[PDB]
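To start, the structure under review is shown below, and the notes come after it.
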There are 4 protein chains.
Amino acid sequence: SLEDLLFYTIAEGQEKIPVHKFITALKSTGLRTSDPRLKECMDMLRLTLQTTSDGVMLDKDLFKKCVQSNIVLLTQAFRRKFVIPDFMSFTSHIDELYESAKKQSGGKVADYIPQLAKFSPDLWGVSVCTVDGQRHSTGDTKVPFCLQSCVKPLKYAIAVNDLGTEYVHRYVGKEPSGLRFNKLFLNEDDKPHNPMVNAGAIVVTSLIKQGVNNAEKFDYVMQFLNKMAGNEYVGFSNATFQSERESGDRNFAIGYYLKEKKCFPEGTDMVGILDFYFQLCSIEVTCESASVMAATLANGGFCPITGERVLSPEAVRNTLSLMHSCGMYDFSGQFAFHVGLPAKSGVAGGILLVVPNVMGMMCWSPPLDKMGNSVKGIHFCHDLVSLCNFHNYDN
Amino acid sequence: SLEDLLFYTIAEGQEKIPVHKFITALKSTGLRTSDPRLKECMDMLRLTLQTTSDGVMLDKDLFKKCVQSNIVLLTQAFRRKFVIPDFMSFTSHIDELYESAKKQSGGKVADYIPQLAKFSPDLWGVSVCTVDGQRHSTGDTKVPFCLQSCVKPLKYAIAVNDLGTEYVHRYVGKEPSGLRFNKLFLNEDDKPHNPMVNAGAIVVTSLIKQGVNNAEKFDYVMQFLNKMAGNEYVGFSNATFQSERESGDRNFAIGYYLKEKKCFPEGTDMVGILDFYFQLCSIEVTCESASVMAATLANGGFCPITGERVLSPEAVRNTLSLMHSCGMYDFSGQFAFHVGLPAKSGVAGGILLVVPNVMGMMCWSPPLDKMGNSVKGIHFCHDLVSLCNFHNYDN
Amino acid sequence: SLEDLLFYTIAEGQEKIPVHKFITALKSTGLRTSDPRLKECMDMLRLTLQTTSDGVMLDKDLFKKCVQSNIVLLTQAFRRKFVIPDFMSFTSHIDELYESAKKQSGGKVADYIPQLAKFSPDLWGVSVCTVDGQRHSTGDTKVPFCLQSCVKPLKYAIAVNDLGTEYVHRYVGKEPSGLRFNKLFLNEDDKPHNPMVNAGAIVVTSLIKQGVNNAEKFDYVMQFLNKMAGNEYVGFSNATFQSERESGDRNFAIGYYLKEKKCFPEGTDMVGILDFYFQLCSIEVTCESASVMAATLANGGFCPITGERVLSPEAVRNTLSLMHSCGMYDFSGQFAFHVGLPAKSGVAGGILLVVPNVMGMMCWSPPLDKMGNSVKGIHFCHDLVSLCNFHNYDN
Amino acid sequence: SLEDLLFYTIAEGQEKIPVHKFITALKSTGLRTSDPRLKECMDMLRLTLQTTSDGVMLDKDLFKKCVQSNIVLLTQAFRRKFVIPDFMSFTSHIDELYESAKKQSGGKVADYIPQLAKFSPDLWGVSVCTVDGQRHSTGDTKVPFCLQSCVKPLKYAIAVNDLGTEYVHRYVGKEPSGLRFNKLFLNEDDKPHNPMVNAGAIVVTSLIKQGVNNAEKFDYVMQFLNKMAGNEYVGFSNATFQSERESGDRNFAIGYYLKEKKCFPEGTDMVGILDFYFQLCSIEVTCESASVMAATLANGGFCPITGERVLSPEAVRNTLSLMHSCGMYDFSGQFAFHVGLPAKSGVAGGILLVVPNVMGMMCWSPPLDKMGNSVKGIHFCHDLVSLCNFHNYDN
């Protein structure tokens, strides 16, 4: 049977296979023992460990009993039918790129609020989540940090998922602005140029769950992020929020400018919307959870490690299309010339990368360049395409 | 004696001069019986009327007794040594220009707040106050209306009077912006282009009576306006204030923009300053009092009908210099090409005109042209220069 | 004819009656030449003065022509059929009481805001407006001052006039509280004890012109006050308003208390209502206009000097009933024991008195007693009843 | 040697002791393998497991090497010299009391905000942290929930720790109020009766880290809580915060009342302080971390599982003294009559208990009784004293 073939493949001309050998073989592919899809499996393994004092042998029966539950994924995992047959080489390349970027230093940790100018200019982490569940991480990849501007794609997606592309873009433009993210001007039809600049993001935040109050708005967005991350860490930084809602004079200017030109739906409280905008900017993540969010965007709108649909196909398509042409603001043209991938960056360090149909990725380093991007993150993104051929127009 | 010469001049080969004849002769020149400088005089006249049942004759003694108090002004008034020897012809020209402008119609009363779109498109008033006390008025020249933007010169003057030109312009520019009054941009050194656009006016309002609260600020400004108007009507429109503080999204945007670029003194509440700005815009006047304010600006900084110094010579000079090049915003170049006078206008109707060393003038008409100026006011200003040769560069 | 009888009554065995004699005879009764009901009359008199150089005689024709317009009031005025046949004696008593109260001194001008602690402790004015137009004033009776708490009756009346007693008292109680005006507690059914304490007044202010914004609310109330005052001075003190909205911590506490116990109609902004409450407290009056307002309350809800209905009979009845039992707060029982009249008082000085079916009265003196009432006002009210028998239960 | 004696005690007439036997023996006492004080120890054990494929024997050398680091605690733990020699019986009693309280049902989950009326009326957890590190938990003891009112003691302690008892009580009273927690009245010297009612808590929150902004205030308090909890879970509920800052009309009333009676230090923003108060109420904990906080209070102000001093002895003494007489508000007298322990309760469920010199405890159950306390929590507290003799006045 297929289970017998798998057992023989794991074994080497022997009779019994220990549990630890099976676990190591599973983890070598790239899957994590904590994968939700494997939950039942591991549970049974624990039930097997509850009997023996130390170590247990699975010859025919217990292995089949444990592997019987949802026997689809394991066959592909051990038949090397994923999107990256050898993840242990791509992980080595990720490590080499990480080391190469670590030598690069010299920047300026953001200091417009005290919660950003408290990270040492040495934290540096990279996390990759493949579209088929393979995950790898290297560096400070569990220190919480605020998404800041990395949430703006995640916002826009959600709106189009709940309302639709037609209705949503009845409010925001679709074309690169050509100027800085915080510039106070609108497109030809007095609309934000796109939902990636601050004006369009402020507009988009007002199309989400209209009518209900900010508690319900925040709860709805948090639930969406939780199942988009695959039930990974999504939190809130109240100290960052309290600093940000006090130093947001430019965003207040933008909000009033938008309110004067009638850029909001009917029946919208603009100052409350702006507070809700700061709150969504103050959501904490780790490289692990943000990599899973990017993988969700890259895959189909389905979660990679739960197989759950979170966004419409149209939402993901619209999200990647706008990220490619507006993700780095007036640097996107030059970021697309050398990387050619959908990407977003926040002033707290952090590059969110989508390799569509391959993976999502998060690269966090607090120190910034003059453009507002982490130096190591930009270096890593530049080198990854030159060493792995991910540019969209490569052959 | 000089009093005897004046009495003979008033009389025509007779013995006694009745009081009414003297009053008519005085009013023919242009002075008003309610002139503060003549106060004592009129009081004595009343003391003379308290005795006789009807009519009284002044031959030698009573005339000298009444005229003795402050006998300087009367000699100049009856010797035709004022700045306009015959005011009864300039008044006729003012009436002709008023009639000519009345025939002109077709505009749009301001309707962005309900307190402006309640004046019939037929109110039309003109008031002139000469630098030497002569006053004339024609039309609806006692209906209250908000100064709105006509206060911005009066603001700036006051600041330079209390602080100084150097300190004041350490905060605002000195050059025409080239764009609209409410555009959200600053000069080369991130400063308002001038104190006539909304940004520079918002900055100037924060240099006045710093430290104290808005009650004391408002009281100080009101006192300054009261002695600048010569103790004429200066009031407040609370309904207009309540409407304006609710529809001021553009000014809120400008204020937050200025707060982000550090365009205020140290220790300034910007939202409180903005409320104080709306309040100063909500001060009511009549053509009579605003004409006296303009006469004060035109004269020396001294009041015309009280002989009291209200502003420094530097304040008046700086005020007229900035009004000429910025009074009509991006229309000033064309307003200075055909009128060549310091002028200011508000969306509530109302043109404040200074003819330096000659007079001040107020022309109120609610209906506006597309530029934002009263049609009849602009017509009157254009025709006054073409019929009286007031252009600064005329010969 | 009746006109001939009046002419003979004015004359004393003569042929012609001069205009000044007629004016003096009219003013001796108590009516003012500026009475709106007499407007046309005076106009014709001016038309008569435009011809003769000085003085004019009315024998038969011109007198009839001038008196023909609205010949009802004059017959009653000269037949001594008013409510006070000899007003020249009640005026003498008012003057004696004024002089008696002036000798009394020693108090404490309110100093919780700077706009109240700026009046010298010597201003002292009294104004009386009879239900039939007779008016008398003595002292500083044209200096503006804020009504403050004297508006609370005027508020409540208006609500019941527009909504009805049943609906209005569905929200506020009807019984004396027994405690201070600013105590933070409610009646048995979690309602304000009455609309004279601050809680009930805050509730009443929210029943007026619901739905519209504060500009329209303020305009509506101002119009109501203007025709209630008979087109006398009703203004706004922006400096007092700005001080009062900053030192109103007790009223903010009361408003939040009321908001938590659900003491407002549905769809009410409590902080906006509180601002509107401060604004209505910041309306300026003079003894002249407030006396006319009190006369309107006393008469029928009709204006005394315009013959215009301003409030429903139910509104006036309910207003006087609540003023009698709650006008002085926990002093009313003792104020009704010695005066027995509807009265209200404000911390800016000012006693508003109603003698129902007789007159209205305003007595202004800034210095306060420990209870919060002007010393001279309380003295005048005590002495007026002891010298003129106005107590409601007198025989 | 002492290590040899310990090894013999662990062993039973054998040569070698396996690691798992030692771990089980250690955990039987009550200590947790994750104890920070044992950190180094466990690390070495891992270094021992890295060599052998499965299982390892420690005869003389490795046991001494692992136990050498900080060999003080183990001797007391295995000599039964802790404060509870047999924790496995107190844990059994805790389980019996938990089961007894679970059978009790019938209450009303708080529903004044939606974040409280979302917990099923079946969550029920109890956690005990002994003063010497022993810990036990039963039930849903890791579900986050807001402290709400359980933070008020933790607040007050901190203030007295940083400023001092004399200074702190210069602002708040020291005596039971006799009325409800949210009553709007003050003591004889216009001061909050104590820092356990809402007024005194609002005052106390304004004495903490004065001058700095709410970001720094929140960070300081969070750090204090983190080392008071022993580096256990301390978080924030932004949704609860956003709901609570919108439904806090009573607390706004109390704050304005306190601001009017001058109950704050000089230079305090009361609305900002109130927001900071809501934020501190919105801190999430679990029964595990709150039990450790209570143990810190009970012990000496030293942490139980880190041996670190967090508060002054005066702070802990003052905290327990005020909790005993004010912890349950106007129920304390009856709570002290049957329990006689320092305790605090919040409307989110949750009883914080201190058994001074013995332990701290947290008992969470959302459904409330009419008094505002969790039914199962009150039942557990009543039964614990009747079955274990913890009442302060027992013999």
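Residue numbering in chain A adheres to Swiss-Prot, whereby the residues present occupy positions 138-532 in order.
Recorded method for this deposit: electron microscopy, 2.9 Å.
The backbone N, Cα and C atoms fix where each Cβ goes, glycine too.
Listed in Swiss-Prot for this protein:
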MUTAGEN   A:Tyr249 to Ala  Loss of enzyme activity
MUTAGEN   A:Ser286 to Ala  Loss of enzyme activity
BINDING   A:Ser286, A:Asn335, A:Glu381, A:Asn388, A:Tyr414, A:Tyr466, A:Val484  substrate binding site
MUTAGEN   A:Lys289 to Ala  Loss of enzyme activity
MUTAGEN   A:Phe318 to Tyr  No effect on catalytic activity. Loss of inhibition by BPTES; when associated with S-322
MUTAGEN   A:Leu321 to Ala  Decreased enzyme activity
MUTAGEN   A:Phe322 to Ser  No effect on catalytic activity. Loss of inhibition by BPTES; when associated with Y-318
MUTAGEN   A:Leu323 to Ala  Decreased enzyme activity
MUTAGEN   A:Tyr394 to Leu  No effect on catalytic activity. Loss of inhibition by BPTES
MUTAGEN   A:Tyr394 to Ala  Decreased enzyme activity
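Among the recorded positions A:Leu321, A:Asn335, A:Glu381, A:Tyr394, A:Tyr466, the ones with a Cβ under 8 Å from a Cβ of chain B are A:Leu321, A:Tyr394. Across the annotated binding residues for substrate (A:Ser286, A:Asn335, A:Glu381, A:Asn388, A:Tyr414, A:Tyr466, A:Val484), the two most widely spaced Cα atoms sit 21 Å apart. Cα-Cα distances to A:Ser286 (mutagenesis position) place A:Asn335, A:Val484 within 10 Å, out of the binding-site residues A:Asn335, A:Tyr466, A:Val484.
Measuring Cα to Cα from A:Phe318 (mutagenesis position), the binding-site residues that fall within 10 Å are A:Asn335, A:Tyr466, out of A:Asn335, A:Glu381, A:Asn388, A:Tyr466. The mutagenesis positions listed here (A:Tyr249, A:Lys289, A:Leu321, A:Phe322, A:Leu323, A:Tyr394) include A:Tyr249 as those with a Cα within 10 A of the Cα of A:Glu381 (substrate binding site). Looking only at the mutagenesis positions A:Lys289, A:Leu321, A:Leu323, A:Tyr394, the one with its C-alpha closest to A:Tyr414 (substrate binding site) is A:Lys289. Within 10 Å of the Cα of A:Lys289 (mutagenesis position), the following recorded positions from the list A:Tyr249, A:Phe322, A:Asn335, A:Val484 place their own Cα: A:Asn335. In this structure, the CA atom of A:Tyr249 (mutagenesis position) is 14 Å away from the CA atom of A:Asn388 (substrate binding site). Its own atom aside, the Cβ of A:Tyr466 (substrate binding site) has 25 Cβ atoms within 10 angstroms in the protein chains shown.
In this structure, the C-alpha atom of A:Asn388 (substrate binding site) lies 15 angstrom from that of A:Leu323 (mutagenesis position).
Taking only the Cα positions, the spacing between A:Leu321 (mutagenesis position) and A:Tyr394 (mutagenesis position) is 7 angstrom.
Comparing Cα positions, A:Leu323 (mutagenesis position) lies closest to A:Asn335 out of the binding-site residues A:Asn335, A:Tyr466, A:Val484. If you take the C-beta of A:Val484 (substrate binding site) and look for same-chain residues 6 or more apart in sequence within under 8 angstroms, you find A:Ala247, A:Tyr249, A:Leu253, A:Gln285, A:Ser286, A:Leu505, A:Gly509. The two recorded residues, A:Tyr394 (mutagenesis position) and A:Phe322 (mutagenesis position), show a Cα separation of 8 Å. If you measure from the Cα atom of A:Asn335 (substrate binding site) to that of A:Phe322 (mutagenesis position), you get 11 Å. The highest number of surrounding Cβ atoms within 10 Å, among the mutagenesis positions A:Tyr249, A:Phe322, is found at A:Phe322.
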